[PDB]
Every structure is written in C-alpha cells, then in structure tokens.
Amino acid sequence: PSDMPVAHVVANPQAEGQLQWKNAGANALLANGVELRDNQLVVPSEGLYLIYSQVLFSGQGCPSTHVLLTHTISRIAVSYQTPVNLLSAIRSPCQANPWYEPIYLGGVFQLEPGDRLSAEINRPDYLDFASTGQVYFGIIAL
Amino acid sequence: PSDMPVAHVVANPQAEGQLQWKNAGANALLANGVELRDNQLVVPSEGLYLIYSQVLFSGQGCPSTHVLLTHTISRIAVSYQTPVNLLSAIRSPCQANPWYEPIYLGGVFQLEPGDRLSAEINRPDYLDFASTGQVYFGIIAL
Amino acid sequence: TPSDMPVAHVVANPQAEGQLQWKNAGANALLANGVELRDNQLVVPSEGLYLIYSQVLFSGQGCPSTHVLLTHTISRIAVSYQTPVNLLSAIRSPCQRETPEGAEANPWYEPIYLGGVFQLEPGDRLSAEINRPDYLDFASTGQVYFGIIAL
C-alpha cells in the first residue's frame, strides 16, 4: 500500500571523511522505484516531490581565521550532466571545546524521471555521523 | 479536517523545567486517530509519515561550563526495545551575550499502529518561549 | 504542474539591499492550483492541511555588537481573524564577540529553516518575514524561499 516513490537514506559511519549515503540502519528507506546510484538518488517518476536533507557539522577548534561550511541539494537531469542547485545553505562556524552546526535543507520541487539528486557538502572532514539520526537525505513523491 | 492522521503540538509555556507538548489553541492539530499520550505522539495506522520538530534554546550569557544542547525524535515501537533515533542534532552555545540556537529535524518514516514518537531535548532549562511558534512537534500520514 | 494540489514555491527578489520581497520567478518557482501571490503574501484558495516552509539566509561583515539578532517568521492572516498570528518562528545570533576596531572584518552566514503542517481556510494569507532585511544575503536560487502544498 505505501507505494509512493520514497527514500530516506543516512550517512555511513565506517566511511571515513566522506559523505556517502546508504540504505542501511533500522529506519532507512529506498522504495517504490527510487534508486541510490553513484551516491545519488534517482527519481523514478514525474511529479511533485518533497525533498530534504540534514548534515551535522562538528569540530574541536577553529583552526583557520575563517571557514565556510555549505550544504547543497542539486539536480542532474538525465541527458544533462551538469548539476543545478535546488536548495543551498551556508554557515560560518567562527569569527578548545567542540562546536556543532546542523544544517537543514527542505523544499517541494517538480522532478522528472531519471533525475539524480545529490546532497553534497564542502567540508566532509568536519562531518559528524557519530550517531543515528544526525546525517540524512530523503525524498517523497507528493 | 481531512482523512489522514495528523498532529502539530507545541510546548506548554507553563511547564517548569520540562518540555511539555500540548494540543492548545488553534493552529495546532491532533486529529484522525493520532493521540498525545505521556508527552508522545501515538500513531494509529501503518504508513509513511513526515515527522518534524523544532526547538529554540537561548541564554543571557554563556554558561560557566560548556553545555551541549540536543534535540531528538525517537521511534518507540515496544516497551522492551530501546527507542531508535529517527532525527537528531546537537548544538553548542559556547566556544554578557544573548544567544539563540534553533534545532530543526524533519524526515519521512514508515511507521506502524501504536508506534510512539517522542521529541526530546537533553536540557529543559534553556528552552525559549518568548514568542508563539518557536517550539513545535508534528506529523502527517502521507 | 503534475498534481492538482494547491502549491507554491516563491523566491527572494534581489533588486536593492532593502526588502525581502517574494516573486514567482526563477528556475525553481511555482504558483499553481489557485494559490496567489498578493501584497507580498501567499493566498490560499481552499480548505486543507498545508505543509508550510521557508528558508532565509542572513549574511553580514563582522560584528558591530554581541546582540545582533536575526528572526524569521511565518504568520497566518486568517479570514476568521485578520491579524498576523505566528505559526513558525525562530531566532539566530551570529555574533559571539564584537569584531575589534581595525581588525580584518569577517563574513558571517546564518540560515533559518521553518517547516510545519497547518489547517488553512480559503482566503487565508501567509507571510514570511524578517527583522533585519539589511542582513538578508540574497540572491542565488535555492537560498531564500517560501513554499506551501496541500496534502
């Protein structure tokens, strides 16, 4: 019955210094057409999708005078190997006790069959996949 | 309202040192079979749910001691199994300055009838209620 | 526009530093199925459960003080009662220290994401508003948006 194309994938903990999504964990979804290919979610159908993502950024101190953390959801159309941002957010973590920066991305978008979605970051060397629930990427057809 | 199991509860400002969810004053829902019991959302039927919650912490200055501020949503399927973190994020107020730190969690989960969803912070003494819509917890069957 | 459901996804219009003005334009924009954009608000055409959401991005150059505050607020202007009532609100604070005088000024950035579900009446008006539009980052698509969908 729960037959709408859907995905809720999480970061792999054993994958050191990389944001690589997996259909693993007690509560992860890759269902009703959606695929995880080349670290990307493949859209099986045309329609309105709710898409979202969260990354937890962590670090011990502030090494450089200034560092910028970004979180992006981009779209690649089937014959168009050139990604295009749908959601994007930026945080400056600083202007030695640890810091934390969760970044939530969320929106409703018109998607086409075969579109690839990536949830990317610039600083995987600051990712914190240290616990369940902290790093996720999901989509649902509406 | 409609046909689908739906909830949008908010923190009770009269609740001393406890995050207390209530269905109170309109612009809040709790309908189509969803119950609020023992501070937790109880789901009535199998299905894919969008699940989301927000908390806002704040302080007048930075605590003499380093504090981690967390927020998490957990699936409680049965008394004998340990709750599973669906959505979790950490914040740290400090590396007399007023500070505000929102945590937003939101994801799509397959659930079963009777599942209990809890939305819980580690530290209640840093919750902010100074405005109306800063602390909320909700779900909708999709 | 594949589904018949009321749907919006409007973005910020950058034209002069000033205001957070919503516009139905860009490669990601949507205004369908009765939903209207009027007096800088989303107008709802029917009764139903709507997922409402927005993201704003603030940016500044260094910290004039320690009490710069950044607010974002989705409000409901109901046909039943016509005054802005908060549905979703959050506050951020970019500045832990003042940037000392003559010190290289550093760029800061703070996102706020608001998202939640609400029963809306036909003719209800929704706004997504900030306190410091002088701190709004703009410009690029995918950073500052406001959206709704009938579930």
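Residues 83-233, in that order, are what chain C shows, numbered as in Swiss-Prot.
Cβ coordinates are placed from backbone N, Cα and C, and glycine is handled just like the others.
For the mutagenesis of C:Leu112 to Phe, Swiss-Prot gives this note: Biologically inactive. The structure shown keeps the original residue. Under its mutagenesis entries, Swiss-Prot includes C:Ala160 to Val with the note: Biologically inactive. Annotation of the published mutagenesis C:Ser162 to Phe in Swiss-Prot: Biologically inactive; the original residue is retained in the structure shown.
Same-chain residues at least 6 positions away in sequence with a Cβ under 8 Å from that of C:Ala160 (mutagenesis position) are, in sequence order, C:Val167, C:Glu203, C:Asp206, C:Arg207. Each residue contributes its Cα atom, and for C:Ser162 (mutagenesis position) and C:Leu112 (mutagenesis position) these two points are 27 Å apart. Using a 10 Å Cβ-Cβ cutoff, C:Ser162 (mutagenesis position) registers 9 neighbours. Taking a C-beta cut-off of under 8 Å and a sequence gap of six or more, C:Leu112 (mutagenesis position) has these contacts in its own chain: C:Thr83, C:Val89, C:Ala90, C:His91, C:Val92, C:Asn106, C:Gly229.
Secondary structure at C:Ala160 (mutagenesis position), taken from DSSP and collapsed to helix, strand or coil, is coil. The DSSP secondary structure for C:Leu112 (mutagenesis position) is strand. Closeness to chain A is evaluated for the mutagenesis positions C:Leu112, C:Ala160, C:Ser162 by Cβ distance, with values under 8 Å counted; counted residues in sequence order are C:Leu112.
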